[PDB]
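Report on one structure; see the data block that follows.
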2 protein chains.
Amino acid sequence: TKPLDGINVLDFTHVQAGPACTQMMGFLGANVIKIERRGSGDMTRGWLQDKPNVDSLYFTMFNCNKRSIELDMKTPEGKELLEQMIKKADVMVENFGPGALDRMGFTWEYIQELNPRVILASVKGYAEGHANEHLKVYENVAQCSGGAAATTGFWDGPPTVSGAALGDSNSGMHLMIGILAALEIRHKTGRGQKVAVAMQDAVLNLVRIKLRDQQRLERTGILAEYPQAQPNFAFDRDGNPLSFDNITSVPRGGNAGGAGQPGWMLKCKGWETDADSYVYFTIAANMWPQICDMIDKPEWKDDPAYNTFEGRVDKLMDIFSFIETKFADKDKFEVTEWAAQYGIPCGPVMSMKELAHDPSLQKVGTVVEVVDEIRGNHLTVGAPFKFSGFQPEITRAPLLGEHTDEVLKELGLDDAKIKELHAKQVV
Amino acid sequence: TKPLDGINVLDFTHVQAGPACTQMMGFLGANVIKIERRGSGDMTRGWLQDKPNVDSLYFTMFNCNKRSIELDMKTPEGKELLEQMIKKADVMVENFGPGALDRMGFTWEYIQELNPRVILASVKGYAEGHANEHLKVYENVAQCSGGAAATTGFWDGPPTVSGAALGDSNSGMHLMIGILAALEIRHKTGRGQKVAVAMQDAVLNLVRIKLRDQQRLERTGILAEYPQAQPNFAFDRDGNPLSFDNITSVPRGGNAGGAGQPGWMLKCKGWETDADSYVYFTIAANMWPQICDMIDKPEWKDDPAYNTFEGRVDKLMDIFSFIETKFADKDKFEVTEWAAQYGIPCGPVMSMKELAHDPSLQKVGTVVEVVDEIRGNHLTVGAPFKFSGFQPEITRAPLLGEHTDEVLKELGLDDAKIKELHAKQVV
C-alpha cells in the first residue's frame, strides 16, 4: 500500500511546476489523469526532442505515472465531461493564468457545488491579492521576484539565476504540501478546500535566511560574515575595497559560507579545462589545528594572527587562496578524502555526468531508469523521500490521448457516446 | 480548522533543515514541543545576534509556533521522559548525525514498540545505502553534491552557490511532504512509518531539468538553447571560444532560461550604482510579434533570421543586448509595467530591502510581522500555501526552557517530581 492509493487527481497542468507536483503524487500511488489540449497537448512534448516525433525528455521526466486524455474544454460537451470528472476527483490541479479556470466555466463556488469533497490546487505567479497578481511568471522571473537572483552571484557581477528550479519544481513541491495538508483537513471536516501556491512565495520561503540578513543589516548596518565586511576580500570594478558603509540591501557574496562556518569554492587540478574540478571547503574554528597539519603550516597553529576567528578576519580570503595552492595537483575526490583523514568536512562539485552515472543514487532509487518500450528507456529523478513501508513503481509517461477512451469508459459512457465525442472533436 | 490541529510533534531538530519543517507544521496547526539542550539550547539562538543576549533572527525566524523544553537526554530520567513523550506523539522529527538517535536508545524498532502509531522523520546528508551515508553535510556542500553548484554561474567562472537554501530549508520542505504522506497512509494502515530525506536528493529533485540536459547532451552532443550553442559568443578566461564540440557534462549558462523559454538578465536605469537594478526578460517563441512591436522592430516579424527559435540561435545574445538599450532610462518597475502591456514575461530583480517592506507580501501573509513583546517585533516568511478555510496564526519563538514545567504537567507529573528533575539537572 502507498500513501495516495485511491486518490483521483484531475490534472490540468502543463510545463514544469504543476506537472512536477502531480508526478510526485503519482509516484506515491495517486491515480493521475492528465487533461490535455486536442492535437498538441502539453507543449513540453515537442520541446527540444532528441528523437523525431517522439515525446521529449522534458515531457517524460515530468509526466511518468500519469494517463492522458485529450479534451476541448471550450465545447459544451467538453464542459459536461469535465463536470462528470470533477465529481469523481479528489484533487484538481491547475496552472492556468489568473482567472483562467473561472473563465473556462469553473469558479471555486461552482466546483464546490459539483463536489463538496474535491480539493482545488493552483500554481500562481504572484499571490491572490498582490498588486502584481496579474503578471505572467516563468522559472527565472520567479527567482528574480523572490529575492534569489538579487542574493546569488558575485558583488561585481549581475544578479544570477540558480540552475536548480527554485521557480518551477520548488513551487510544485510546495503545492504538494498544500494538497496533502488539505487532505488532512478533509479527514477532520469531511469537506474539500481551495489551496494555492505563488511562485514568488515558494522562492521567498527558501530565501528566508536572506530576510534574516536584511533585518540584521537594517538593525545593525553590517553583516560580519559577508565578504564586504572583511578587509582584503571583496573589491569593485575599479579596485576599491567594498564595505557595508554604503550597503542597505543584502548583497551578493560570491561563494561565501553564509549561515554556516566560513567557506569558499576552491579549484582542484584541471580547473582550466574541467569546469567542475572544485571542492567546497570550510574553515571551522575548532578545526584550525588539523587544517594547519593538512597544509603544513605549523607556525599558524601558535600564531595569534592565524590562531583564532578574530585574528583570521582580515586574511580569510588569502587563507582560502593558500589552501587552494595545495589542491593544484590533486583531483577533487582526492582532496575530499585528504580532508577527511584530518576530520575536515569537505565536498566535491558533482558534475551532471557524474550524477547521471553514480551507482549510489541508482541503488537508493533517487536516479531511476524508467522502462519505456515505445520511446527507449530514460533516467529520471525518483522520490527524494524514502519510506519504511513502500517504494515508488515508476512507469512510462503517456502518449497524447493514449487513455482517452479508457477514461471515458470509467465515466460510464458507451461506445455510441464515445464515437460521437470523437466525431464532434470534443476528444 | 487547521490542517494539523490535534497533531503532536516531538521535535528534536536544531539549526535550519529540521526546524524549518517543524515550524511550517506549527504554522498549519501542529502542537510542536521542541526538545533543547540544557543551558545553551538550539545553537541558532546565539548565532549572529543583532542585539546582545537576545535570541537571534536565525532562531526566531525558524522557531515560531513552538514550545521549548530543556532536557538532558543522556540521563536515565531524561530517557524515560522521552518514552512518555513518544507515547503521546504523532511525529518525531530529528536531524542528528548518522545513528545518533539510535545510540541514545531510540532506534526505529524501539520507537515502534513504544508507539505503533508514531512517525519517525529524519533529515540526512546522503540517503541510507549511499556510499557516503555516514557523512555529515552542510548547506553549500549539499548544493555541490546535488548538481546545483556545477550548473549555476557562468561558463568562465566557478561553480556558484545559491542564496536560496537548496540544502537546508528545501530538505525541510521535502521532509514535510514525507511526513504528511505518512499521516495519509496511517489513516489506511493504523501504523506509523519511518521517513527520511537526504540533502543531496532534495537538491537533485530541483535539478531534474539539468538531468534532462545531461541525457540530451550524451544522446545528441548539443543543447541548442544554451549560450555556448551561439557561435562565437562564449569564451573562457583565456579568450578561447566555447562550443559544444568539447562539452560532455552540462555547463553553466549564466542567466539563460533553464526551464524557460530563452531569456536573460537585462540592465535598467541605475545599474552602475544599484546591484539589483535589473529585469529578467523572456523571448517566448509565441510572443515574437509582440516583442517586435514593443522594441519598434516591425521588420523582424517576417524575417526567417529573426522569427523562429532556430533562426535566432546564432544571434540571440545580440537581440538581448538590443532590447537592453531600450531600458537605459527606465527603472525596473517601469520596464516591468511596460512589458506587461504586451503580456511579455518579464519582471524585476527584487532586492531584499524591497521584499522586506513590500505592502503586497504583508497583505497576503507571506511576509508577516510577528508580535513579540519580549524581544520586539520581527518579520518572518509565513505559509507559502494559502487556503480557503483558514489562515495561520504565527506566535513568537519560545525562550529557552519557557515551557519545560508546562510540558511536564501535561505528562501527568506532580510538582514534587518536577522539582526533583530540576534539582537533578535533568531539566
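We number chain B the same way Swiss-Prot does; the residues here are 2-428, in that order.
Any Cβ shown, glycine's included, is placed from N, Cα and C.
Among the features that Swiss-Prot reports, active site, nucleophile is placed at B:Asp169. The DSSP secondary structure for B:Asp169 (mutagenesis position) is helix.
What Swiss-Prot lists as CoA binding site is B:15-18, B:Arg38, B:72-75, B:96-98, B:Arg104, B:137-140. Annotation for B:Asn96 (CoA binding site): spatial neighbours B:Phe13, B:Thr14, B:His15, B:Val16, B:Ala18, B:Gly19, B:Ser123, B:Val124, criterion Cβ-Cβ under 8 Å with sequence separation of six or more.
Quoted from Swiss-Prot, the note attached to the mutagenesis of B:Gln17 to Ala states: 45-fold decrease of the catalytic effiency. Taking Cβ-Cβ distances under 8 Å and a sequence separation of 6 or more, the neighbours of B:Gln17 (mutagenesis position) in its chain are B:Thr45, B:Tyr59, B:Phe63, B:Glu140, B:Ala166, B:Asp169, B:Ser170, B:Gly173.
In the three-state DSSP assignment, the secondary structure recorded for B:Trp48 (mutagenesis position) is coil. Long-range Cβ contacts of B:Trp48 (mutagenesis position) within its own chain (separation 6+, distance under 8 Å): B:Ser57, B:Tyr59, B:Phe60. Among the sequence features in Swiss-Prot, the mutagenesis site B:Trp48 to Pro is noted as follows: Little change in the affinity binding and catalytic efficiency. It exhibits substrate inhibition with oxalate. It does not display major structural changes.
Per Swiss-Prot, mutagenesis B:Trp48 to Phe is noted as: Little change in the affinity binding and catalytic efficiency, and it does not display major structural changes.
When other Cβ atoms within 10 Å of the Cβ of B:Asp169 (mutagenesis position) are tallied across all protein chains shown, the result is 30. Here the residue is the original one, while Swiss-Prot reports the published mutagenesis B:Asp169 to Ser with the comment Loss of CoA-transferase activity.
For the mutagenesis result B:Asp169 to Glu, the note given in Swiss-Prot is Loss of CoA-transferase activity.
In the three-state DSSP scheme, B:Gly259 (mutagenesis position) falls into the coil class. Annotation of the published mutagenesis B:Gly259 to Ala in Swiss-Prot: 2.5-fold decrease of the catalytic effiency; the original residue is retained in the structure shown.
In sequence order, B:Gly259 are the recorded positions among B:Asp73, B:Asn96, B:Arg104, B:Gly259 whose C-beta falls under 8 Å from a C-beta of chain A. Following the DSSP three-state reduction, the secondary structure of B:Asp73 (CoA binding site) is coil. Distance from the CA of B:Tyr139 (CoA binding site) to the CA of B:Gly259 (mutagenesis position) is 26 Å. In the structure shown, the C-beta of B:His15 has more C-beta neighbours within 10 angstroms than that of any other entry among the binding-site residues B:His15, B:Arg104. Listed in sequence order, B:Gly168 are the same-chain residues at least 6 apart in sequence whose CB falls under 8 Å from the CB of B:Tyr139 (CoA binding site). Look at B:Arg104 (CoA binding site): DSSP puts it in a helix.
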